[PDB]
Amino acid sequence: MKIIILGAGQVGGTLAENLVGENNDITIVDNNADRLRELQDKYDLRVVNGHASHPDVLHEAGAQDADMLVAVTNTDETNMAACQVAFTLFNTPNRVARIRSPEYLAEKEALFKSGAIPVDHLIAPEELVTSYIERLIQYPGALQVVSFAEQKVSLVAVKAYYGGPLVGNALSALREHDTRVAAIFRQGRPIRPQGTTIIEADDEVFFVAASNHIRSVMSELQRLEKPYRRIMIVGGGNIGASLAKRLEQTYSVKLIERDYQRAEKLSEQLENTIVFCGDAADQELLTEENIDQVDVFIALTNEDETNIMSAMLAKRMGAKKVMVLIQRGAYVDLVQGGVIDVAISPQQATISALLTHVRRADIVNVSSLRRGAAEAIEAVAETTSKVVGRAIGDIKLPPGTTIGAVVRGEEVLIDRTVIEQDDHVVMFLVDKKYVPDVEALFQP
Amino acid sequence: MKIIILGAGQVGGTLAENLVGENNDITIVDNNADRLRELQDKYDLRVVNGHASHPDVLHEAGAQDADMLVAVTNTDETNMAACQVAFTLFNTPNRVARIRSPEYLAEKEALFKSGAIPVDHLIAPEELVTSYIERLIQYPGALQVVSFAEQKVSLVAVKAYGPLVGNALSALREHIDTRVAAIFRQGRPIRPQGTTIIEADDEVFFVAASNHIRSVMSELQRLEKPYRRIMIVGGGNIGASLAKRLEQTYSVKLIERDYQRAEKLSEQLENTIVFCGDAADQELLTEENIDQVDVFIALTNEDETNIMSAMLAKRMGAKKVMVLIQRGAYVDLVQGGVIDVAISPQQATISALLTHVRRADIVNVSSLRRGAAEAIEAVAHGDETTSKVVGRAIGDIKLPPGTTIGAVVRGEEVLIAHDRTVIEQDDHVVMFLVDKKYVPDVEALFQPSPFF
Amino acid sequence: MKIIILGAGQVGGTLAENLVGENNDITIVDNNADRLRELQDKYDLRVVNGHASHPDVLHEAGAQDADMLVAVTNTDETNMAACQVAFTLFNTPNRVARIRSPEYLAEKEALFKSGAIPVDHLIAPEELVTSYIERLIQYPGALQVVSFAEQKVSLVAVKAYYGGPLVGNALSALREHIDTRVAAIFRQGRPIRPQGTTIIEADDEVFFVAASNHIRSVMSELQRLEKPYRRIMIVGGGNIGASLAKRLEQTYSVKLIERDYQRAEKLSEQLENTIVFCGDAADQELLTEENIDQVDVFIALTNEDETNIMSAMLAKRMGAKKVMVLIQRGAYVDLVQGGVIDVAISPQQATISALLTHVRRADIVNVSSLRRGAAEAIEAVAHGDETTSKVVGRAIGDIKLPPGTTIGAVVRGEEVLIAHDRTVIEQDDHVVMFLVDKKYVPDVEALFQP
Amino acid sequence: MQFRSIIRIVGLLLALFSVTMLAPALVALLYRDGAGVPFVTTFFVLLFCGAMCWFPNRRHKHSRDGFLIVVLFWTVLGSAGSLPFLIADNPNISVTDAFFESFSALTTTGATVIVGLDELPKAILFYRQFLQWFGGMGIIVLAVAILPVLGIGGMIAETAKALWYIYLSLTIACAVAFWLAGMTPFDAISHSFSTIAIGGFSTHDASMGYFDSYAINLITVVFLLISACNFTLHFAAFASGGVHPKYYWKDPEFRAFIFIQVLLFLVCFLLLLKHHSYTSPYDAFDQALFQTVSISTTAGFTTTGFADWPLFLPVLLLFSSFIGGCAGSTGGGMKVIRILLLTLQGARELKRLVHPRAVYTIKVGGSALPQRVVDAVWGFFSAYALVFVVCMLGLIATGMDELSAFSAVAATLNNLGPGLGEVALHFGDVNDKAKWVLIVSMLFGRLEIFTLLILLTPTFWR
Ligand SMILES: NC(=O)c1ccc[n+]([C@@H]2O[C@H](COP(=O)([O-])OP(=O)(O)OC[C@H]3O[C@@H](n4cnc5c(N)ncnc54)[C@H](O)[C@@H]3O)[C@@H](O)[C@H]2O)c1
Ligand SMILES: NC(=O)c1ccc[n+]([C@@H]2O[C@H](COP(=O)([O-])OP(=O)(O)OC[C@H]3O[C@@H](n4cnc5c(N)ncnc54)[C@H](O)[C@@H]3O)[C@@H](O)[C@H]2O)c1
Ligand SMILES: NC(=O)c1ccc[n+]([C@@H]2O[C@H](COP(=O)([O-])OP(=O)(O)OC[C@H]3O[C@@H](n4cnc5c(N)ncnc54)[C@H](O)[C@@H]3O)[C@@H](O)[C@H]2O)c1
Ligand SMILES: [K+]
């Protein structure tokens, strides 16, 4: 595959770095060449400096020979105009376009799913990060919560502690009885999840259940944490303010944002949350507003350092739990065994919702997971198929794969079950490098 | 007509201010409300605050009930996306859209007139300004040069400084197209007939063929010596474009104040010399032979520095100065003075916009002197029966008070107006209003009124 | 003379530009080298880039070998510290120092003339400008008002208009006669000979010299005292602006338009009794809304030169009675000659003058640069006795005054006696005279020494 | 620094070099003639030494190493490749002579010290050409392979095979053509080796003087011009079809190389005519066209001896030798783009004098050059001059006379390497120290001068 990525900025960067991971031909266009310097240096791909919405620039990038236009810039209007120009001048095949502005996708259908604005797929990255966080909150004790088939099946993840599990694997399963374990990570690489495995401490376990009986599973799993009441988020940016406006209903939320105008505007744009203008660092604001009575301290400013640091401080002044957003990987590794309870890298949301459009039609949802090295996909499917006649245990999945669930219209079915036509299959790759195989195994 | 103007600031301002003069319902949308306050105060129209490309905002402005969407902002991408959204979400009738970027209208046909980007008309305002200037240059001694029927007839303007002879007697000498459409003596013009005394210091409006115009200009007064060396201060859009154009037939020095802008300018044009520095400092000016330069064109955004720089440049002795003065009051302040020609970039865009607010029977319209007067190219798309004009002769038509036919265009022939010629089907008529307010009459007078 | 000028900025620029005109050795130090490039290119003087208050820099500049430290920078603290360091490290001779902050010269005596802060003379440049404007206001119809012997004799200047002058001088003078004599009259570029019988042409700039008491009366019965100013509007709320405001605000009603918000907001409390308007000096809106048609004088005092001139012309179109524009660029001042601007105030005519008083020796006590800066008007003492001096004792038409010079007045203690060709120069008396060309000033200086 | 992982690649290269000694040893048994005992001795000592390096290491600890490597690849290989020329007593020659021959061979310098090679083993001649071919690989895959270890863009092995194809399908495509204008197959392979790697080596002691057929002269011309031109630009060949046409006249480097070549030929020819230096106005054309292209594109092949040639011509040629080859080809002057840029930069410098307050920018294709590369170019030219005059002094000091040392440096710093000055060309019997000096001279000439100069700055370590 050869992709043109519009925008070497925030997202298009990581997007290039990842799509280069699988062997593809990547050309990346950008406004300013300094951001181009770095990925030119690093990832060995072709780079085009110039306005990413001009015909001559798209041409210079190879709009004619491309198979996919990943239009991800800061501006909505330029992304749209880009899809338009590429479509009516080069007939560029697959057109993904980042749209941030809410009052565009308000009439998403009337404005995109027509030949008016030729956008094939929209992809709003920040909304995904906020969704990720929101889920992490409404499911206490989770390290990651990804929902697949219209939020009906849910892959969930949880650390084994010195207290909670520590019993026979399929023997504890006898008690609960609608859920199977997709995978269990013990050190760096996982282990075979079957009926007779010993539960060690500090393991990362992956449930896959119905999205209804998941908070319930979380309950009789003996680790539903006490519901969060008081929430404080620092950074009033896109992700911050959006997570705010969402959480502001079910929860009480204090929001500390550093820019005055941004805060003042935040103050009217969202009723029912309290906007504090100031720094995420000063013990003053924190203690004066009871950083000790707060249930979760969520850091969401762009400076990675002040995020990690502010979080650590807030755990010292005694916040219950802290959620830090750390985009630089090296840092995420730096603060591993430490005080930070959960580190949220906002790549796990976008790499994931972009890969859904670089992988074929047989896969509708994909979701990058552990370190990004593993993958989890939702694949749709009597003569033409290798699947639709067999049972779950009867189809030959690639090495290190596990089917987890099946969605029949509105039903959710968690070793014996039978795959039917127009059914969704939620499965879990331990090594994403074996995804093209799964792809073939689900093709007519 | 009720128009929605997207974009207050630079263009939408004068556009609203002008369309409000004529009785229309104007709603104007803009990014920041500070730009909105001013025209809210002044011109009595409805104002919409918000991003001019959001469906809900277009709604708040009345995209459903409008007859015209003047999508003219700073950003191209938003103007286009605005027209797109307006068309597929409100089916807003008339969608003009300001496009700056040259590599868009490079495929003008392939990208807009294909219903892909639902833009009815493109309008590049700065291009109009540069073309205006360029014309003012390639016709030395002119104060204004507007060409109509595919650049075949041309209304021209010149201060009388050569003349001073019998009006209808100089017209005979010596083989001859042009007739005088109008002559401004003090504040209002006078009836130009066979018996007018030609006063000095008047502003005269010739109308001839676009071929025999440099020739008319020749047998006129003082055909001014062709310009060789040109210097422009301000390296902005209007400026850099005037540079990139003029740089072929002329030698051009371009002084721009911001370094980066100048530095990038330096590679964008391979035939001019880019100077980083201020339009003010006499040092750079004299150092680069501001005394040996033929025309000094000021094109920076600060109005004051434009006028001042021009006067300074005329003191150190540039032959001629062209100043761009957007605030009218100033244009009036610098009247009898040193400035040779003042270029208001409203007369360029108001004019090329009014061609799309008035009906099809007029194809070109052009605001002129103070903006109160107007000059239009009207087609006579009728029959001897259905139309009230065609078939008749020039002296026989009941023209609105203070109007005068000037020329007529039959295909590729250009026939200047004498009282005898006959108006035909599919003919163009270049005529001249002294007061724009009697334009609806001209519009009505050229429309196939139903005689049944 | 060799002077070191600390600060090549706003004032130090013109100061250098002028002291270089007369043949002197000028070394000029400045914060940033970009301002140094320009005068390095132009005026032939030595330039020193570096912090203008450091020992090594003073050294590099020649604090040791100089005769005068013109310490004129932006910061007060650095100017003071500079004179202190230069004195205790090089014993640098003549130390003038620009001080702006009012609560320093509040203790002018207690802090400087005590050898604590070794400043010989302080010189606050803006105060001269505000004073100048203020005078131009309290003398309607004046183009310039310079006072000499403790404000006792006054040189004044006024343009010829269609109403006041326009008649034969010695036939019309009888109608206003009388103590004042005309020192000079500019018709085109250079003046003509003023005696008992010279003929008056139109559109001339005339320079009177009378007692400072009997001048406002002289201004009246001369046929041109204009009706008293009531309402004043000033654009630009800077130092000159805000200070002129605080002074004028008592005797007059004042509207002040300043462009920066914070500046306006602070201005609003810094001066009680004036109305502060935040907005641009250009917009016709604010002007008409605030009766730019009922205003007696429109004084432009923003730093942008162009916008000052333009805004003034605009304010005269919407009908302000009079306009006072501040124009630091000379070329502009000549550009706007015969036009609508009633009076152009170059804020060099205020500081060059009060600085030249310290480069000319003791025999000249007050100096004042005037028309184009090429001309000068000085108060020279004939410090001597009947024997030792060549000036004292002779008569005016009899003393060999330098080419293009004119005695104007003589000051005896608290008495003021105007100069006729016969008068007697006495010991320790002051002589107010007028050069049309400054280059013959070293002559006048020698001419008054024992 | 970690030289420990560098030795891995070094030994691996000695072994990779050993397995190319079986190539002219396969001509020491094929062609009955001569002695190939050395080549099989060398294939052993090299494999042994190399593997004695690779094995006690095995560490892929993947700047300053990149440099040290790209000096090792020559300094080591060009030393090792002097081993056949030692043990072989068929052209029995001094050790210093052997080194001169090996380094000159591997560099694509093309300056021999063995006179009378016409009658030697078909193997030791093939080795001589094979060396040039092999080095002719290096000089163009180091216009790609350097990027990971070093920086061209610090001022992808997709194309490592893809270059070897454009190279192979050129040497083959030439060999055929040479043997179609009728050389013996041996002489037509071993001359395509030299003509594609722009090396200058021959089988005949008079190089391209065997058969004065304009066929071979005008073939060598046309294959030199192609080989002397930017393999990365050629890469518009395998990628897609034959859509070559526009790419060439697009790049202004090539566009300049063509003007240079043409002008040079024109003046040469026209002077060979005006001077009546040739009997028929055809041989004038022939000799001019072949000689300018050969000498200027750093080839070295000679078809004349400049007997009737006006002195102005071999001199102007020896100077044009300074600028030869589309950048990233097998040539090695101060490559064409350098001179193009240089002229641009100087033109600018000349412009600034007139209007000094003006902003002038250096324009090549579209985008301007940054003021970090103009600096680098100028510094390079200076350094170049420095090196030249230094080695000229080193030679005049060695014993050589003035003009000869001048021709020598001017021939080894560009890698020509005929004398070319005033008929004093022959290196065989030059001073012994001078030979070493000249070896240095051509190492500089290969490494573009900087990447060896920095090796002896203190700053390099550490
Ligand atoms: N989906 C995505 O948008 C996406 C994808 C990948 C990575 N990321 C990373 O996630 C980050 C968050 O995205 P966003 O668009 O919500 O951020 P943003 O650019 O909107 O900025 C976050 C806000 O927090 C403010 N802030 C408040 N207190 C602060 C303090 N003490 N120190 C520093 N800043 C403070 C900043 O001023 C800023 O207004 C981005 O910077 C981006 O690099 C985002
Ligand atoms: N066609 C139109 O877009 C249009 C229509 C109506 C009015 N106008 C007016 O015309 C103006 C010019 O348009 P533009 O896009 O070319 O302007 P612009 O915004 O590109 O700026 C003009 C340039 O002049 C430069 N400049 C050089 N010397 C200067 C000096 N001494 N002082 C101040 N500035 C200096 C500025 O740096 C700037 O780059 C607009 O600002 C607008 O007010 C334009
Ligand atoms: N004695 C002196 O200090 C002296 C001596 C010589 C020359 N000058 C000149 O006189 C000028 C005035 O001195 P100052 O200290 O009061 O100046 P300043 O630095 O305080 O600036 C003048 C003020 O006018 C304001 N302003 C208000 N409306 C404006 C508008 N519409 N356009 C532009 N500016 C506007 C500016 O924001 C600024 O605050 C100085 O800039 C200096 O060049 C002063
Ligand atoms: K060679």
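Residue numbering in chain D adheres to Swiss-Prot, whereby the residues present occupy positions 1-62, 66-158, 178-484 in order.
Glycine too: its Cβ is placed from the backbone N, Cα and C atoms.
Noted in Swiss-Prot for the protein shown:
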- D:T111, D:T112, D:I220, D:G221, D:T320, D:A321, D:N437, D:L438: K(+) binding site (BINDING)
- D:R468 to A: Significant increase in the rate of potassium ion flux (MUTAGEN)
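Mapped onto this structure are the features recorded in Swiss-Prot.
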residue: D:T111; record: K(+) binding site; Cβ neighbours (10 Å): 31
residue: D:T112; record: K(+) binding site; Cβ neighbours (10 Å): 32
residue: D:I220; record: K(+) binding site; Cβ neighbours (10 Å): 29
residue: D:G221; record: K(+) binding site; Cβ neighbours (10 Å): 32
residue: D:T320; record: K(+) binding site; Cβ neighbours (10 Å): 30
residue: D:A321; record: K(+) binding site; Cβ neighbours (10 Å): 36
residue: D:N437; record: K(+) binding site; Cβ neighbours (10 Å): 30
residue: D:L438; record: K(+) binding site; Cβ neighbours (10 Å): 31
residue: D:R468; record: mutagenesis position; Cβ neighbours (10 Å): 26
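Here the Cα atom of D:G221 (K(+) binding site) is found 12 Å from that of D:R468 (mutagenesis position). According to its DSSP assignment, D:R468 (mutagenesis position) is helical. For the binding-site residues D:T111, D:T112, D:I220, D:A321, D:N437, D:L438, a Cα-Cα cutoff of 10 angstroms around D:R468 (mutagenesis position) retains D:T111, D:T112, D:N437. Taking the mean position of the Cβ atoms of D:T111, D:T112, D:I220, D:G221, D:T320, D:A321, D:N437, D:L438 as the K(+) site, the remaining same-chain residues with a Cβ inside 8 Å of that point are D:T110, D:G113, D:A219, D:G222, D:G322, D:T352, D:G353, D:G354, D:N436, D:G439.
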